[PDB]
Amino acid sequence: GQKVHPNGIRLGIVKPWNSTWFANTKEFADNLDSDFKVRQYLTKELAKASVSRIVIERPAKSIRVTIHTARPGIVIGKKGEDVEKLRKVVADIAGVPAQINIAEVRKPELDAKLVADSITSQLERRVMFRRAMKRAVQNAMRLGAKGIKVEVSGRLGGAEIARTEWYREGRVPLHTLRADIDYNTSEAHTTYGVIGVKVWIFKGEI
Amino acid sequence: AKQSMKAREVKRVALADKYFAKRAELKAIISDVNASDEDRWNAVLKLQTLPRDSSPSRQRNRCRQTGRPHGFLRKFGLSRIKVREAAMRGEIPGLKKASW
Amino acid sequence: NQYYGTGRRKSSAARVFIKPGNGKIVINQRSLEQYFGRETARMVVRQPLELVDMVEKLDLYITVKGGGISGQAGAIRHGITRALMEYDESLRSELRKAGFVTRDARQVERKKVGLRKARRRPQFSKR
Amino acid sequence: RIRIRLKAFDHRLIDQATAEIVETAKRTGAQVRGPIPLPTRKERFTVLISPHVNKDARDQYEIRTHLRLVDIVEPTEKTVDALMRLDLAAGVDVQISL
Amino acid sequence: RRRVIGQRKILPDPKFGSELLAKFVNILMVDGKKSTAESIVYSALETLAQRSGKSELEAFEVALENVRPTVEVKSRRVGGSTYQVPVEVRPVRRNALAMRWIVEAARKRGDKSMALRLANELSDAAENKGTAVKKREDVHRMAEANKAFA
RNA sequence: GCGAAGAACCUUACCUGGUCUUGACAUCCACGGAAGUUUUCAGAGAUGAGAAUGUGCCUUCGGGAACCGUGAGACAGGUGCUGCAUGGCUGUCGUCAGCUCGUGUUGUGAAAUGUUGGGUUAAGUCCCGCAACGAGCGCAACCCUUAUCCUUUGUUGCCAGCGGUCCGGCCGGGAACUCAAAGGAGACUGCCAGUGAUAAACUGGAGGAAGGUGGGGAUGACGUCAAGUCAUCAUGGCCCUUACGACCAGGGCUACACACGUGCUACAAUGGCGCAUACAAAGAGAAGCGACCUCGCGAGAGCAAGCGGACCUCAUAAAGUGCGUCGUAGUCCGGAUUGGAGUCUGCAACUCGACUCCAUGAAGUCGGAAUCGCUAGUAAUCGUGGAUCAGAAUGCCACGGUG
RNA sequence: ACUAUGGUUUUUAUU
């Protein structure tokens, strides 16, 4: 029964929307179409740059896209000024002039999306990923976790055989809405399957 | 479903722009013999009767990620079967959750 | 001595005010003769209060809005009894023998998913 | 001579924008009428709960659209000249009428 | 099972009077119009008082004295044995059960006017002249033997 | 009324006849043209041939990009086959009290123990005592809603007190009330009396607007059927290639011997008819919602203000009330297949769609065995809006009265 | 007191 989204229940609690702007309902559908297009235009233009999250701000005659990265240096790029390709990519598609805005990720080895990406980069090569899962769990309890969990499941061959693998420490309270728990999925998209990974990190209640 | 719709859209949006979307108020004067002494309507009637394919009929817009005949949210433009990962994650402005 | 109270029931909202004077009743700023009801006048404001006497040596003012007109009478009865239950230490419990000082909390219970209207449980019937 | 409108989808964000309007238009000339809250156009936004073979349950979202008029009485176009230049953060729509 | 909410205690009325008269104007309510029974309550009695009883004060007392259920019948089993069993009815609502058996028949019979469909029913109830009561009694009479068990 | 928010065409799987072959659509590697507009014939159309017409962007002027078209091979493509195949998504046991593991203990071992046994509960809930002692998921709580008291600002919402006033918040003014939204406060088995290894834990009472997981939601513990779904979205392997692919036109889905599922309106007379007469509430809305007013028996169609919506409009509350009248009748009530003329969208409603006006008229006397659903604002009952949409639903999703 | 019959084969990890 149920289980329609692991974050859809918790993500309104003290959390502003991932896009902020106002439009009248008779103007809204094209204003939202352009809001998905600015994500898609970013993901075809920026790769491997340690980005965890992006947030959309569309104030009057303006667009701002907050980019959260573990490596500000590889987003701000060459000489600290290779930002214009990354700034202008959203401007003509959004229909408004664009600014640049970068943010640095707090404890990147304690962030479930970037830990998942470290494992995805080794699942897309089918080697060292099991070591990376083990080490992510060992280190998270020394970085600030009160518990951590990973899972890889189903096929990974070669052979037809199905295998699950985790490594796990402490607690992962999903249903406690004060748990402040982090969750992300990631996929490797290989000639041997979709090859997904699931990551949960718990730092503590409130 | 198949990805067949753009090969029709590319001819049918122009068919609508030329023979439908700017031809609706024309109907209120094109056949009126008292509202014109100038010969101006007979020729554009012969042009307007040329197309025979779609416009108001035989043609529905359909969703963009899949050309499904239904599930298009009119005042949002998205398919109700390809929106949950955005809707749940707070990516549509003004929608709130949970329990009310 | 002067008395006041408010009361609600199923879209009806009422207020009642009471003064010393001659037995006169005002409802929606007009005298009680300018009102219409399908039952006999001045009952719902008098009968619950004959334990202290009513409407013979008191000057009344009543206002009511919304809901059904016999539901409005219920809201007025709740208002006038709640306005005067402080008149004695036992009157608060003598009015509970009738139950008019308890609030009629009826106001559309919220819908359950996937069920049609309020809480009514699902029905699959045959087989 | 003129009047304004402010729209948002959140009660705390429309307050966070009202805090800028009173600071941008209602101090010179000093204008003293306080902000009425107005209706929020409460509605449920609904879609089928699952993408396949279920049509019986729907997913429930809360929609509100807040309105503030804030009230201005000074007739000069100078009353809005800074409000048509200053923030006003992202997430709200302002409108100048008459 | 055992819970179940506590069964209700009903009410009297400030005009209709007793708990049973307050039930008469509220039982068999259909279409919810709630103004039909207040012209039919204690309004079939003046002709009853000259057809199957006396006075408008005893015309309905005698109806619920002639219609008087004292026993109910129901199946009971204990393993591989089944019996139709008789049980004495509790007195406190006994006259309200009898009332129901009259006011429903005025709905389930459709002959002439509603100004007749109840008055014509009451004039046989005040005499214990109900439909098919000989075969009704034939069940309770047959079940009497099962108060001796197996 | 499942896959699928509307079956004329279109949808749609199916059938037929046309037609295309590196393919409608993609990359790879080459070679030209801007994207493309205008127009005539032929062809069911897809197209097949002609005749006019355009030269946008970046250029170091070399050629090129997006984009269009044509190739040689690898290939593209598939409502083809399969969830006893995979990623995903669901259906169901399950708001039930359950699930599982470490350390000690027992046993030759699978396994046991813990989770037992006594009290208690909604409860693997709490307490006690045992060769057991502990720990996590589910429970319970965090989230969310509601009857109540307090508080904040007053237009397009309200008006007690106070001054004026046909005596309308209207004008001076004002939050006692209402509306709007928010934030605080109230309730805790706390207090009492009993019941109970005075343990752990129930029952009842007072005071209260509210009483005992506060009431009600959000939920869904491993596993089970080794369930369904490739045709909601992806995809492997086999299989199809001048094609099972995909560009079109014409046909199929109300094709018929009857059964099976689920609903609608009646069979009334507390009803039917005639006549008079009252109150909304929530919603949607600019080639819009359309007032007042006309024209047409009428569906509708016109003229022409208000308003981009707490404002104006859709718009009219019905049930009811109350006086006359008929009188349980296969007709008096009920309305199906009719007879006639009208209203409408669109390329077009002959055949598969809806509406209206005036006559006619069949079945229908509460239903077979059997078996299905419940509990206060619930059943039944009567009004309104909106979504889907070229056009059309007693369906779907919301609002309110009588109860 | 409703209950007799029910063809074949059946799933996870190993050096």
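Chain E is numbered as in Swiss-Prot, which gives 3-152 for the residues shown.
Cβ atoms here come from the backbone N, Cα and C positions, even for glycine.
E:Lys36 to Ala or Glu appears in Swiss-Prot as a mutagenesis experiment; the accompanying note says: Defective in ribosome assembly. E:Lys36 (mutagenesis position): 11 other CB atoms within 10 A of its CB, across all protein chains.
Look at E:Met116 (mutagenesis position): DSSP puts it in a helix. For E:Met116 (mutagenesis position), the number of other Cβ atoms no farther than 10 Å from its own Cβ, over all displayed protein chains, is 13. Looking at Swiss-Prot, the entry for mutagenesis of E:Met116 to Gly says: Significantly decreases affinity for its own mRNA.
Comparing E:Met116 (mutagenesis position) with E:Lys36 (mutagenesis position), their Cα atoms are 16 Å apart once rounded.
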